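Data first, discussion second: the structure below is written as C-alpha cells.
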Amino acid sequence: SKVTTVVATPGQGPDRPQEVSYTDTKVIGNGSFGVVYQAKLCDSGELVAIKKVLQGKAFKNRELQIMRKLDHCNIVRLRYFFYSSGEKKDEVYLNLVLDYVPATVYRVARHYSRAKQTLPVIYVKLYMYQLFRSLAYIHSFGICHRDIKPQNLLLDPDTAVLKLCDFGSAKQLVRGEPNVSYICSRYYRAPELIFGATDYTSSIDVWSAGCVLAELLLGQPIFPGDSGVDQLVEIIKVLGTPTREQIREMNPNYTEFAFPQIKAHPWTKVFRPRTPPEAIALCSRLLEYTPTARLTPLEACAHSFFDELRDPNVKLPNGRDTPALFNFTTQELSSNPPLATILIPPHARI
Amino acid sequence: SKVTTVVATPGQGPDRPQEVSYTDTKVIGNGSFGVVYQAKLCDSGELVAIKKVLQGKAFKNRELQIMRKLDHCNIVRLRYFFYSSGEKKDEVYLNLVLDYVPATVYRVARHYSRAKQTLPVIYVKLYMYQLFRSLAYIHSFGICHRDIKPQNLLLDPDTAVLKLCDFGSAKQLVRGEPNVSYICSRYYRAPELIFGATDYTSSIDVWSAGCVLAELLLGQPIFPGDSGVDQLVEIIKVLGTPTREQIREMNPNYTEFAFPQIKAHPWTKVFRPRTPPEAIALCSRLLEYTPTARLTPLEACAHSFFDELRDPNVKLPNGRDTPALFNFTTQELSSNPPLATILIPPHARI
Amino acid sequence: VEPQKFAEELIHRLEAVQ
Amino acid sequence: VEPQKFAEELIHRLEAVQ
Ligand SMILES: Cn1cnc2c(N)ncnc21
Ligand SMILES: Cn1cnc2c(N)ncnc21
C-alpha cells in the first residue's frame, strides 16, 4: 500500500522526534474542528486515529499541552504528534496520533435504544466507574474536561475498558479566574453554566457524568432541550425549582427574581421500576443544584452502586475478567487518601 | 402600565401604516437571530409575539416577504411589522408582530414523554393533518419551509388548532437553481440534504413531517445523531441501505461507492405493538429515500390514517368540536383537485 | 439586561408548565 | 474530495453496525 512517513514527536516523552510510518489511511470522522483519519502503524501494525486540526503556529495548542501531560488507563493515549499540510495552502496543520478505539458509550446505548432493551446494569457500573476514575485523575491536575458526554467515552468491545477522549475543550481552571459560560454540550451542561456563571469549578464534569448515568438507565437523554431555558425547564421538572441559596451557589445575579415554585419529581418515578436503588441514590448525589454538594469523582467510585465491581467473583457477560479497576496510584487518591480503604478491596491490596 | 405606540404596517394589507399601541411587554424568547417579546394590543387586548431581528436595510428580508404573502388557518398570522432600534446603536431592527400561541407540539410531546405516557392517537391525527394542510398551502406557492420540527408547530390548548411558524429559513425553490444543503434541523433533515444535494425539492418538508409523526408515535426522535453521518446511520438502520437508484435520486455523486448492505428494520418492530396500522403505513409513505416517491402533503391528508377526523360524530377529549378541517379552497386543491372527493366529506360539502 | 431577560423567559416558561 | 471522504466515513460506520 501507499506508505506515509513523518517525523513525529512521542506523546509522553522527553520531546525526541522520530520517524513513524503508517498506511491503510481512511477518513473516519470530519468536523468544523478538522478531519480524523484511521491508520495502521507500519511498525506495531496497531490501528491509530489521526486528528488533524488547523494550527496558527503563533499560539500554543491547549489540547496538545493537556494531552502530553496525561497518562491514565481510562484516557485516550496520545501516541505521537506532528505538523504538516492539507487543506488550503500556506497553513500549518497539527496532527494528533491517538490510539484507535472501535466504539463509544453513545453507540452502544443507541443499539439498546432501538432494540427496545435496557443496557445491563453490569455495564452501567463498569462504564460509570471508569468514567469517574478518569475524572478523579484529570481533576487531580486541576484540569476540567468541560465536554463529558456519551460520544466522548470510547469503549473496547472485548475488554470493556473505557477511555475518555476529546480534550478540545479542556482547560485548567484557576480558582479566581473567569471562564466562558457557553461550554460543554447541550443535554449535559450543568445548571450553573446555563445561568451564565463564570466562576464554575470542575464539578461541572460531575454533573455531566450524572446526566450520562441517567441516560444509560433511562434509554434517552434526561434533560433534552434546544436552548438553555428549555434545558433548565427540563432540569426543574425533575429536581424542582432551586432555592434561593442553591441559586446563589450557581449564580448570585439571579437571587432576587422569584421563579414559580415547582415540586420536585421523585427519582423513583423518573426511572423504571426495575431500577437499582443504589443507582438512583448515586444519581441524586451527582445531579445537585449546588455544585459543592455534588459528590467528587473519587467519592462516586466508592459509592455502594459500585460494590458488585469490588466482588472477587465478578465476571463480564462474555466470560472474560473485568479490567484493572483497583490499581489506584498515589496521585489518584491525593484528593482523599482515606478512601483507599474502600476503593481497593482486600483481594487486591496484597 | 407603560404604553408603547408605533406606526406599524398591516401584514396582509395594501401597505398602509397605522398607529398601534401595546403593553405588558416581557421577553419570552431569545436567540442568535434576535429577541422575542410578548405584548398585549391596547385595542383588542389580544396577546401577540414580537420577533425583533437585525436588518441591514440594504437587503430585503425574505421571511417578511414570505409571511406577508401567507394567509391560512394553519399558519401563524403576521399582524403588523415595523422598524426601530434596541441593541447596539446606529442599526435598524425589524419587528414582526405575530399572533401569540401558548404551546407547541414539542412541549406537549415532552409532557407525555416524562409522564411515561403516549400522546393519544386522536391528537396525532389532528396535529399531523393540520401540518400537512399548511404544507399543501405553502407548497402551492412554491414555498418550502425547510425547517419543519415539533418546536415550530404552535398549538391552541382549547381549540386544538395547529399553526406552522418560524419562516426564517423558508425559501421559494425555483426548479433549476442551486440551494444550500446544510438546511433544516438535525433530526428532521431529509437524506438528500445529508448527502449534500443542492437540487432538492419541497419534498424535504414531507420527510420532516414524517419524522415528526414518528416522534409522536415513538415518544422520542426517530433519527438522533450529532453529525450527518450519524443521522444517516440511524436512517439506514431503519430503512435499510438505499439502492443505487435511490442513491441516484438523492445525489448522483454517490452512485459508485459500494455501501455495506444493511437489512431494513420492519416498521412494525420500530413502533410499539399498539400502534395503528394506518399510522405505520402513512409513515412508510412519508419516509422514503426517493424524494419523488414521498406522498404529497395534499395526498397525505387523504390517507386512511385521517379517516376518523372525517367522521361526523368526532369530538375532542375535552368535549369541544374539532377545528375546521374541510374548508379547502381552490388554491389548496390546485395540486390535485380530484382529491376533493375524499378531502371534503359529505356532511360538509352541502 | 442579560439576567433580567433570561429570568423573564424562564419565568414565562415555568408558569406554563406548573 | 467531499463525496469521497463522506463516503469513507459512512462506510466505516456502517461496517461497524452491520
Ligand atoms: C473521533 N475520534 C477522536 N479520537 C478517537 C479515537 N481514539 N478513536 C476513534 N475515533 C476518535
Ligand atoms: C418564539 N415564537 C415565534 N413565534 C411565536 C408565536 N406566534 N407565539 C409564541 N412564540 C413564538
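Residue numbering in chain D adheres to Swiss-Prot, whereby the residues present occupy positions 383-400 in order.
Going by what the header records, the deposited coordinates were determined by X-ray crystallography, 2.4 Å.
Cβ coordinates come from backbone N, Cα and C, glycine included.
The Cβ of D:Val383 (mutagenesis position) lies under 8 Å from no Cβ of any same-chain residue at least six residues away in sequence. D:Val383 to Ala appears in Swiss-Prot as a mutagenesis experiment; the accompanying note says: Loss of interaction with SIAH1. Decreased SIAH1-induced proteasome-mediated ubiquitin-dependent degradation of AXIN1. No effect on interaction with GSK3B.
For the mutagenesis experiment D:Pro385 to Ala, the note given by Swiss-Prot reads: Loss of interaction with SIAH1. Decreased SIAH1-induced proteasome-mediated ubiquitin-dependent degradation of AXIN1. No effect on interaction with GSK3B. Cβ neighbour count for D:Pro385 (mutagenesis position): 15 (other Cβ atoms within 10 Å of its Cβ, all protein chains included).
In the three-state DSSP reading, D:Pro385 (mutagenesis position) counts as helix.
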